Structure formats: C-alpha cells, structure tokens
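Take a look at the structure below.
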Amino acid sequence: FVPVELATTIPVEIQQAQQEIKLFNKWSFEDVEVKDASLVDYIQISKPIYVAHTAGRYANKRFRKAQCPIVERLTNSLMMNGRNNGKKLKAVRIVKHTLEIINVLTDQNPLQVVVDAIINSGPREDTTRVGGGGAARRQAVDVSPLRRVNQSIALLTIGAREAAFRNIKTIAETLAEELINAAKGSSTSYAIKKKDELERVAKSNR
Amino acid sequence: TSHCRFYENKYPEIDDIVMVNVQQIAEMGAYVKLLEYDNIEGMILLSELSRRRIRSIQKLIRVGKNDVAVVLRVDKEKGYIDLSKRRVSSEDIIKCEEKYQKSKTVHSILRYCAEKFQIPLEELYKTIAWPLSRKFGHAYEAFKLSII
Amino acid sequence: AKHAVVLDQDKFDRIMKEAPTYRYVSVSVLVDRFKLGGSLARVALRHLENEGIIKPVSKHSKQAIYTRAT
Amino acid sequence: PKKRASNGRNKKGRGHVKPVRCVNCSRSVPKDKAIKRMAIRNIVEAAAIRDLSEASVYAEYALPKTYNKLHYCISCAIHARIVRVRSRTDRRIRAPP
Amino acid sequence: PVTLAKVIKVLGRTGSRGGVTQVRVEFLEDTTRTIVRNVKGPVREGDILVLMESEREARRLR
Amino acid sequence: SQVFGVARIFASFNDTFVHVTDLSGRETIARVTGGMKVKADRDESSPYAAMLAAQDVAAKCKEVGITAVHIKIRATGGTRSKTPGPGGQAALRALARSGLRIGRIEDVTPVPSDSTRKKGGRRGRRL
RNA sequence: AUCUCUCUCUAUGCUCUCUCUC
Ligand SMILES: [Mg+2]
Ligand SMILES: [Mg+2]
Ligand SMILES: [Mg+2]
Ligand SMILES: [Zn+2]
C-alpha cells in the first residue's frame, strides 16, 4: 500500500501501511481487552512498540515499572539463571517464536492470549512470614496489582525454565504452551498450579 | 512409563489418611508425593506440620523420609492437595502406617507381572486390584481373604 | 528416547498422515507424539518441505515454525 | 535512693491496705500501685457502626458503651503498654497527659 | 466468589519485617464502606484491588 | 413484623461461642462453636474463625425463620478476665453483614461484688 | 473522650597497669 520511491532498496511490507499503522513487527497491538476491571497502567498495552527491546529507566521511580511493554517484561524475565544473564536479543527472539507458536495453535492475536494468561495466573490472596515470634504463622495478605502482575510473569517464566531443563522442547514452544494453559482450557500449567496452591494456602490461614 | 493410582477412583477424598515421602522444601511447606494415592503433588502449609513448636524442620519431617498425614483440601477438576500432618490423631497413626504398608505391598505385587509382560498398566490395574476394592474397600484385605 | 533415530517407511507414512489436523509441526512435537526422536526428525521435516505439504512461518533456524495447508 | 517522695504510691495516713489481682498477670498488687487506665469503649469498632445503622430494627438507637476499670499492675503495666518510663527529671508531673 | 475495591488512602506501612501496606479500601460497588485492609506490595491511590477475602480485616502486623 | 432471637456471644480470650437461644433462653436454635470451624488451635481466638462461625449461624437461622436478633455479649469474668476478648466484635460484624437485623446489642459480663481468690497465687502468672 | 493488640528460648568465659615539669 503506497510504494515510496527511494534509491535505496526497502522491503514491500515496510512500504505497505506499516508506515500508516505502527503496530508491532507485524502484529495487532489493538484489540485491548483486560478481563479484570481497569488494571491499565499496571499492564501497559496501548503504546504500539515495534520490537520488545527498549533501553529506558524503569527502576528510577516507584510505579514507572508499569510503563514497560508486557512483551518486553516477559523477555526480561526470560533473561535469567547464569547461562542467560544479559543476552536480551535471545530473549526477544524467543518471545517472537512464542508469539508465532501461539498464532499457529488455537489462532487469535497472541498478545491478548498473553494478557489473559497474566490475568488468570497471578494470585489475589498471598502469604507473608509475619512471624508471631518468628514461628510458622502467616497472615493472609491481599496483593497489590503491579506486584501481582510481576509475580505472575515471573512464575510463567519459571514454568518455561522448568520445562526446558533437559528436554527436546525448545524454550519458546514450551513457554507458549504453558501460557495457553494458563489463559484458559486445561489449567495444568506449572505456574498457574503454583499460584492456585498459594491462594489455597492463604485461604487456610489468617 | 509406570503410573496409575493406588485406589479405585482417580482423585483423593476429603479427610483421607495418607503417608507422604518428602521431596523438597520451598515456602508453603513441601511438594510431597502421596504414597496412599497415586503420585500427585500437594503441600503441607506451615501451620499444620507438627502439634508443638519444634524449631527444627529437618529432624521431625526430613527430606526423603515418610510422614503420617491427612488430606484437607481437594479440588476435583485438575489437581491440588492441601495437606496436614497435625490433624492426625494419637493412635490412628498406627492404623495409617499399616495402611501405607498394605499399599506398598499391593504396589510390589503389580510390577512383577508388568515386567514379565509389558502391555498397558491401566488395564492390568483394572483386571487385578479394582473390582475387589469396589466389593470391599482395600486390595490388601482382598489379598488376605484370598490367602485364607 | 529409546533410540528412534530411523527414517523408517512406516514411520514416514505415519508422519505424512499425522502432520495434518494438528496445526503446529516441529521436531519437538514429533518427539512428543512418539515417532522420531532427535536429529533425523529435522531431516524428515526438511524433506516434507519441497513443494507444499506443510507451509513455513519461520524465517529462522534451530527452532522450526510450520503450519499445514488449510 | 528513693525514686519518689511518694515512695510507692498513695499510702499516706493509711498503711497496709487492700490488695487487687491484676488483668493479665493476675498478681496481688496494692490498690495504689495498681495503675487504673479505665477503658471506655463502644461495643463495636469505629468503622463497624454505619453498617449496623443500615441493618437494624431499632433505627437511630445509638450505641452502648463498656466501662472497664483496668488494674494494670506496675510490672505488667509495661510490655508495649501504657505509662512507659519517664526521666528522673520529668517525673514530678501528675497531669493525665 | 469475586469482589474488588478501589484504594484511596494508605494508612501507613506495618509489619515486623515491614513492607506490607495498611490500606483504606473503598468499594466501587457501594461507596458507603471504607475498610482497613492488608496489602502486599507497591500500591498508590485510585487502584482496583481484587479481594478473595470478603469481610475479614486486620490492622497491625506482628 | 419481625421474629426476634437472642445471640449470646461467649467470645472469651481463648474460644468463641455464638450460642443463639430463644427469648427466655431455655431452648437453643443454633450454636456452632467458634473453634470448630477452624481446626487450628492458634486460630480459635482469631477474629476470622469467629466471623466464619457467625456466618454459619446466620445460614442456619436466617434461612429458617428468625430475621431479627438481640445480641448479648460476654467474654467470661467473675474471676477470669472481665474484659471482651478477640472474636466478639468480628462475630457481631458477621451477623450484621450476613443480612440479619439487629435488636439492641448489650454486654452481660459476670462482674462480681468481690469474688473468691482467683488463680495466679499472689506473685501471679509469669510470662 | 478515640485507645486499638501482641508474642518465646538464650548457658558460661580466667590474660595485669601508667604519670610529669610551674
Ligand atoms: Mg492516721
Ligand atoms: Mg489456674
Ligand atoms: Mg503452678
Ligand atoms: Zn499486671
């Protein structure tokens, strides 16, 4: 759509309405459906980042961490454990692969699926070692939104990590699968299970 | 792969007495394997592990070892076990131990056959242990009866 | 995996009839659904992709992203 | 030395009076060293009144209040409790604050 | 059962270890209730806070 | 207009009772002991347990006939504590917010005109 | 008249000593 005439060679896709609509590396950053009420500026969406790799300041204020794209945050979380500290390019690649897998399996815009997974993993009721003398007493504490989101993301990544530790399954595919499980259908994913267990524990305590 | 549950039905019941072999300690308690019901993962939340404050965790519970336990919360949909060690009454403990032993014996019986001939394990379980259980309660009792 | 690194004729046939219906096709997937385990799976995948059969999504190696024709 | 000109508490032109058992430790303590905070508190919480007003038979009945004279003895008058410890300089102040 | 309430003011931060926030929760379904709630983690004003707990409340954490 | 019950909350320093009686008190409707609901003995004086018990009582009673309730409250005394312990207020809250109408709250703690020598033994209990 | 309300074990330890000039 509308080829721009240059002396330098530019691909057809770039020429097409990607100049017009600025959504992702060829994915929909629209749709915009958060299942829980509001939750925006805690799960970012909105800002149509092209590739989940932005170098900015997201530790230098209290809540500014929220303005990280969710995909980017996922990538960052993936970037973990010795063999992979730094190497964000790899993480980005893995995320792309995951997205592709999601697209292939049960269709849909993968971003929405990711969002769903984030929503449906994370816990409402949590436990803190309050003490009561330092002993095994844990009062049930409800979780703040941003923190909860972060926790969910971490557990998702953890699931993938667990899956990959000596297996044929490349990280990305496994991650995608677990994300899908988390979203809705089976709920036999690791992260979601863990979250549910935590919630149960919180319920049985005060 | 070798699997399949100890009893007749797939999922554990509320207030079922179990014996738990300790795998690893995390935050809630331990992700233990229930040796009275399949190998489904569950946890003892840090409040119901012992009757009194005993400070030490790796002497009264111990990683690798078995603990006399009871199932508190069960969710018949996917797979969660909220478990207790404290709610097991005095005595009762002996009974639980006996049950565990029986279960172990039953398990021992059902593997030799498999080894001798492969073939699906579920089918084997169906044709050896379950009908008797349904008739009475436990497979070891049935075995005892047979012996008699 | 208990060997299973053979481009067997029967195995090939199975692959041909099991790669459709399922949307996602990969080496890992193949390993999961019990046919070929490892290096020759990749080869099989490659030789399924000459003209048609399974359409590519991936423009990247090491991880394969392939969808059957609808 | 004597910490107080009142030595203990209050026993002047009196002597060897009558004992009270405490709140928490329940110990025998004279009715002067006794320490009496006196608790006036409405039966419910400060935030648990509106709800009651909403759901009741007797509309605009107001509140009953508990009047409990505590005998929080010197010893267990202090854990994170009342009365604290005052400076040997600023101990000669009998005011309620 | 599912409930959710917006936060409006923070009643400081309490805990032996600390970190855990005491919040004043106002329900977006009927604004007549402002309850003292235990919240774990970073929380400001005007945030939707999901609650699995319906009615139980605690102040100090010890 | 309304059927009136009597709550009689015994939320002593250890365990709660929501022993809902008639109006003369001779015949009980439903009791559900506060420490029954949670089988953790640490969580018996806990407000949560009390609240749960109250909710259970409401379920038993509100969905059978009795809509209005006078609330008597006593956390022991005479020789014990003479002070409302943890669990009474919570129970009351639960009663209110389950949906039951309130027919005047009142405290009937047993307060002596000086009693027998209570436990401790002069020097008292040592923490 | 606005408090709100927290929590338990923990035993002992032997190796010196110092002034000036007005
Ligand atoms: Mg005289
Ligand atoms: Mg006694
Ligand atoms: Mg004694
Ligand atoms: Zn005292």
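All chain B residue numbers match Swiss-Prot; in order, they span 3-150.
When the header is checked for method, it gives electron microscopy, 4.0 Å.
Cβ coordinates come from backbone N, Cα and C, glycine included.
Swiss-Prot annotations:
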type: DOMAIN; residues: B:17-88; note: domain 'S1 motif'
type: MUTAGEN; residues: B:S52 to A; note: Inhibits derepression of GCN4 expression in amino acid, purine, and glucose-starved cells
type: MUTAGEN; residues: B:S52 to D; note: Weakly impairs derepression of GCN4 expression in amino acid-starved cells
type: MUTAGEN; residues: B:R64 to A; note: Alters the binding mode to the eIF2B complex; when associated with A-87
type: MUTAGEN; residues: B:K87 to A; note: Alters the binding mode to the eIF2B complex; when associated with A-64
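Sequence-distant contacts of B:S52 (mutagenesis position), defined as residues of its own chain at least six apart whose C-beta falls under 8 angstroms from its C-beta, comprise B:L62, B:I63, B:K87, B:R88. The domain 'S1 motif' (B:17-88): residue composition by secondary structure is 0 helix, 28 strand, 44 coil, according to DSSP.
In sequence order, B:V24 are the residues of the chain that are 6 or more apart from B:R64 (mutagenesis position) and have a CB within less than 8 Å of its CB.
Just so you know, the Cβ of B:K87 (mutagenesis position) picks up 19 other Cβ atoms within 10 Å once every protein chain is counted.
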